[PDB]
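These notes concern the structure reproduced below.
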Amino acid sequence: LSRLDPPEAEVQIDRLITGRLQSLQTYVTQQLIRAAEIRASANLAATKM
Amino acid sequence: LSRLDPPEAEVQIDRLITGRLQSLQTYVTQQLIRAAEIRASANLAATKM
Amino acid sequence: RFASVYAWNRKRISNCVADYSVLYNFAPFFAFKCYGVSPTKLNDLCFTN
Amino acid sequence: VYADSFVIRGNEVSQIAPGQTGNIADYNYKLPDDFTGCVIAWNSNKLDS
Amino acid sequence: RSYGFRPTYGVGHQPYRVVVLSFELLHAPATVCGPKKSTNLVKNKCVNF
Ligand SMILES: *[C@@H]1O[C@H](CO)[C@@H](O)[C@H](O)[C@H]1NC(C)=O
């Protein structure tokens, strides 16, 4: 923002917003699978109890 | 690279890198689900044995 | 003499070695705008006509 | 800050740019591919010819 | 080789005067600076530095 004018600032930061969104989505995508893996073991432990 | 100067080569190949990475991520995303599907059947087979 | 717009002429160039750095001395133009290929490497390519 | 100054032909003004090659960008003055600066050119026909 | 700058030549062959300004924006003790006025130093409070 301090080196480039707004007409090109909105183009430069637009290449960071998409990258950071893509970086953030993979985290929840893998957590959604680890949660199911944990839930299966929780159900098995409840049955064993 | 042989038809465009690097100023525009780094813009042209930047549109291929992102597409190929998006193509590559879906493969592992689906493999991570097929693995759990197979693991369920493996656990069932172990119990049956 | 140059032909009028409504009767523009077309000249075919083939079967010769083309050096594109010599036409700079043939006319006092300034821009030399190209669309499908960078003017830098026009000497590194082979065309069919 | 570093200031460089010279006199060229109007044809080759477009060759003072990163990634460019030609008669004047090969054997006389070549800019780096990662240039960060400004280029200023003006006509001086009334006092240099 | 020498130029032939003369008033007869049109645009694209007339002499041009070129000046290139080169900076470098890295983390190091800076000497040349723009015309801005410093203020006092405040501490332990949320400010914009
Ligand atoms: C154009 O052709 C004429 C006649 O052949 C010649 O006198 C003149 O020097 C040529 N100019 C260029 C730029 O080739």
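What you see of chain A is 981-1029, where the numbers are those given in Swiss-Prot.
When the header is checked for method, it gives electron microscopy, 3.2 Å.
Here the Cβ of each residue, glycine as well, is placed from N, Cα and C on the backbone.
Taken from Swiss-Prot as is:
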- A:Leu981 to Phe: In strain: Omicron/BA.1 (VARIANT)
- A:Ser982 to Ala: In strain: Alpha/B.1.1.7 (VARIANT)
- A:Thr1027 to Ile: In strain: Gamma/P.1 (VARIANT)
Note to self: Applying a 10 Å Cβ distance cut-off over all chains shown, what neighbour count does A:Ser982 (variant position) have?
What the structure shows: 4
Check: CB neighbours of A:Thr1027 (variant position) within 10 A?
Finding: 7
Next item on the list: Under 8 Å Cβ to Cβ from A:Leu981 (variant position), same chain, six or more residues apart: give me those in sequence order, or none if nothing qualifies.
Entry: A:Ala989, A:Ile993
Check: How big is the gap, in Å, between the Cα of A:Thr1027 (variant position) and that of A:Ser982 (variant position), rounded to a whole number?
Finding: 61
